Amino acid sequence: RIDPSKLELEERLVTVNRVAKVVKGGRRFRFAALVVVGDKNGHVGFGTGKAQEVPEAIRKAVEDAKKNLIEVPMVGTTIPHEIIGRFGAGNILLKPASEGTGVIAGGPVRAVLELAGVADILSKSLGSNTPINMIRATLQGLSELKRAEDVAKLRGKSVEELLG
Amino acid sequence: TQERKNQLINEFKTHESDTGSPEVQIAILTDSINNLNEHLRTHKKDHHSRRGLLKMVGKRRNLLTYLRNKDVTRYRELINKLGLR
Amino acid sequence: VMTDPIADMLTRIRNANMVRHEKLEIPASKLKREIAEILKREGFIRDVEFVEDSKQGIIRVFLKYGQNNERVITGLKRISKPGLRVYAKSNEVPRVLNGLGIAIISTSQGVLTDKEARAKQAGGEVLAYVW
Amino acid sequence: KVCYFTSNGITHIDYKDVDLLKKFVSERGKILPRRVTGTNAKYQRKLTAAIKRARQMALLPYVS
Amino acid sequence: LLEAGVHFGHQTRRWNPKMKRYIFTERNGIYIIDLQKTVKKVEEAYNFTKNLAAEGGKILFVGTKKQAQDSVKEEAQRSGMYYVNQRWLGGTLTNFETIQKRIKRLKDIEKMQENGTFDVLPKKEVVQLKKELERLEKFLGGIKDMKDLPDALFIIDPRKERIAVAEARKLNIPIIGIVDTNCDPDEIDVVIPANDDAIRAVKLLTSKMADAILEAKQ
Amino acid sequence: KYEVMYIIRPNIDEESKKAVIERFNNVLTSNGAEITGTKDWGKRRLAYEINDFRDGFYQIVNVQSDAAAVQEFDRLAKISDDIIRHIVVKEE
RNA sequence: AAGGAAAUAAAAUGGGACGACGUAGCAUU
RNA sequence: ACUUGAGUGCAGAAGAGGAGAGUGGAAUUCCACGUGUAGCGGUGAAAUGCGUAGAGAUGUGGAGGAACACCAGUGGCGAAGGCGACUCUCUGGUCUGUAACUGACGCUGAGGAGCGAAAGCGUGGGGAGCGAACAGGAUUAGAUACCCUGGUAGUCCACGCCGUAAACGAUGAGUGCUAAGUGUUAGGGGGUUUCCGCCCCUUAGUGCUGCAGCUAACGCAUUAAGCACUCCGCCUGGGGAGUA
């Protein structure tokens, strides 16, 4: 169930890599802008954009990210459990920490976690350092998260019975 | 063939239906290996027969080890009967 | 051969989960019976039945799906393998996903989970995890 | 096509006979392929063995 | 009980293993369809259809099959609902804006021929305008008045309409229809295991669904 | 058991052919073998010339022995000029 | 005469080489 | 204590499995003889070569050496290399229905041992054809090559030695589990039919297309590169260098 794009997002860009396409008349340049769009409350989205100009590609990536968001269970501004994202040779670990450690992660991971509404997290990249694969792995790890209430419902158990 | 096997079974039989006990199989393996060796004394170039003989000897040794780990008196008696040393 | 029954059972359950099957047949074994009963009483399995035969006996498990399509069991993993044994003390009993999951442990007073272990402050063979 | 042997259920080709082998051999004396006579693999192999055995004893023409 | 439906073509071994729980067998390498299961699934089909209609359903009837074109067209026309009998154009939903622009152009050109200056040029008109009118009426006749996206989707052969099914799943729009033995059952939200190559079967099914649709207005 | 079929050269008189056949049959039985049956096709057109003859006298003999009499028959056939061709096949 | 398994006839002989170094823009309005 | 893994027994099946002996007709070369003449052979073109001594061609016979046309098929066997004419003596392994037999006797395997394509080396034969080196002739500016005409070692055999290949499925061995469709080899059972035959199931082997899953992609996908366990070997940038 996709959520609507009507939210107070930040649309903070990450980077812009220049692209080249060869033609009989030499090379042809394109600007591929990858942007992460999200709100500071459990809403985040990754997007990509290609165009002959930087701002046009930025707008394309913003719209693309808006067209695909995802929720995250920010249990006390921290993840409920540790998980690993392994999307396309991108290994990124995520650990919950105390309420003062802060956002300890790489550039793109840090931006994603900031636009995701998460305060204190422990992370480490154990694979490729490519921003796109890292973002995909982080999003995969976020989607694979579990909530206490849903597990309690599925297990025919109570939350206090689970953790008490 | 099919006649020496019967005699070996009868000699090494423990019961009327005994046909797979370690002693009988070991005696059969010994007889077959002896025949194969006698054959090899002439056809030195038949290496496939040598490989078959090696497999038979490995089976015989594993069976001897199992017997020794199970029963020592029976193992010694079988060695004495076959003189396998 | 197969080097162990437990890893086989766990990986068969994992495969059944991946293909989204509803039944499973396993060569029954005392330890397998205890593990299946534990998984059942915990809510991972909707129900389990046993069959005492002349060969090995068969323990049949029924995978649980509490919604349209959602695997109550997401992944399995063994710890103590036949060649690398893992033993955890009462002070080092490992929690699974901050207690969200569960782990099985063999002790002297019976097969206990993480919660029962903490309750009895027991320890011993840490064999596998359950998510 | 159907196998002559299976249709007749005959076995033990008995190479010494040639009335049957004559049909399965071409005019020049060459053996016919299985894909033409529709015969089976086992029966084809046995028939070719018998045909060679017969040829060796001047019962079939190596060449013609 | 075998109702008036004759939907048991049973579609020999060109089948899908995922439909094992809706098939009997016959001595022709062919799987007799389990009519009993269909008689039950059609009940929830009618229920969901009536509910969505009372909610304002705009069911799109789609089938790119000769055996279904005229049937679905007649059913949609007698029911006054939407449909797509000819080719299923790419991006009816994902690119709904381009289709909207195209159909607005169609509306303009089809209102011009009788209200506007239909005699601007002696050859230009006959050369281009009427041919484009025919082509656009062919490719958009049944959806010429969509005006908004529907609440659900109806199809007749997802194996043939994999594109529409995929884009509907992307838009998470509930899709209904009839699944063939070679089709994917899980991909549909409201599945009806039955034969589709029979004109009588598809005619009966479409008629019943259109009746269920029309009964929500009461 | 083995099937011993051989061809006698046609340029042999009737009594000489009988004597040769009896000799070659004794060669087999003389080594402890026992003949179960025989068959003679008479003069037949050979598919090809062996040395000079286009025809030959096919003689068939069914024997059961311990692979000894048949070996003696094979050894003796290669020397005798009365037999043009011969073969041995295990009847199984 | 259609994408093709172990497998493929027909079918100009003759064209050898191009020193060095390096030339590119890019987003907030 | 037990039979499911394992092995034995029974009744059956196939196969270029191997070792030894023997046998067979095509085809090339040579020799002898009969007929017979301006050449034969060869390349893009030609040339070198043999030939008026009687060639080439044809016919009969003889000599000897190698391989086994049709069969022949991602067909079969073998641990691998590898194995295609046929008969015989010896010999190995595989598969199919068991329930009769013992009841865990099992998997891997450092080192070690053995086998191990072709090439090569020593001893002695053998030598028809092919053919490193080599000779001559075309070729080009050059041709120690591609092309053509001849040609030693070698290609064959018995013993011994070295133990290397893209020795490849570039994928170690064993076990268990994980949708289907379609050929094929060896088998078995059944639902009518004594059959011919159709269908369904059940083992092993060999191919093709494909779900989930895996993979950087190519692609693998019940014969995995899937989900796991046990054992051994292997890698820590390239050149240096598999060199000192």
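By Swiss-Prot numbering, chain A shows 3-166, in order.
If you're wondering, the header gives electron microscopy, 3.5 Å.
Each residue, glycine too, has its Cβ placed from N, Cα and C.
Annotated domain 'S5 DRBM' per Swiss-Prot: A:11-74, in sequence order.
Secondary structure at A:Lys26 (variant position), taken from DSSP and collapsed to helix, strand or coil, is coil. All protein chains included, A:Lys26 (variant position) registers 4 other Cβ atoms within 10 Å of its own Cβ. One natural variant named in Swiss-Prot is A:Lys26 to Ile, and its note says In BSPC 111; spectinomycin resistant.
According to Swiss-Prot, the natural variant A:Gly28 to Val carries the annotation: In rpsE1; spectinomycin restistant, not a ram mutant. Sequence-distant neighbours of A:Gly28 (variant position) (same chain, 6+ residues apart, CB-CB distance under 8 A): none.
According to Swiss-Prot, the natural variant A:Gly104 to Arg carries the annotation: In rpsE9; suppresses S12 mutation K55D. Lethal in the absence of the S12 mutation. Long-range Cβ neighbours of A:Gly104 (variant position) (same chain, at least 6 residues apart, Cβ-Cβ under 8 Å): A:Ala121, A:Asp122.
In the three-state DSSP scheme, A:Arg112 (variant position) is classed as helix. Summarising the environment of A:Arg112 (variant position), the number of other Cβ atoms within 10 Å of its Cβ, over all protein chains shown, is 15. Annotation of the natural variant A:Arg112 to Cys in Swiss-Prot: In rpsE8; suppresses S12 mutant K55D. RspE8 is lethal in the absence of the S12 mutation; the original residue is retained in the structure shown.
A natural variant is reported in Swiss-Prot for this position, A:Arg112 to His, and the note states: In rpsE7; suppresses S12 mutant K55D. A ram mutation.
Spacing of A:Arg112 (variant position) relative to A:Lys26 (variant position) is 42 Å (Cα to Cα, whole number). The helix, strand and coil residue counts that DSSP assigns across the domain 'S5 DRBM' (A:11-74) are 13 helix, 36 strand, 15 coil.
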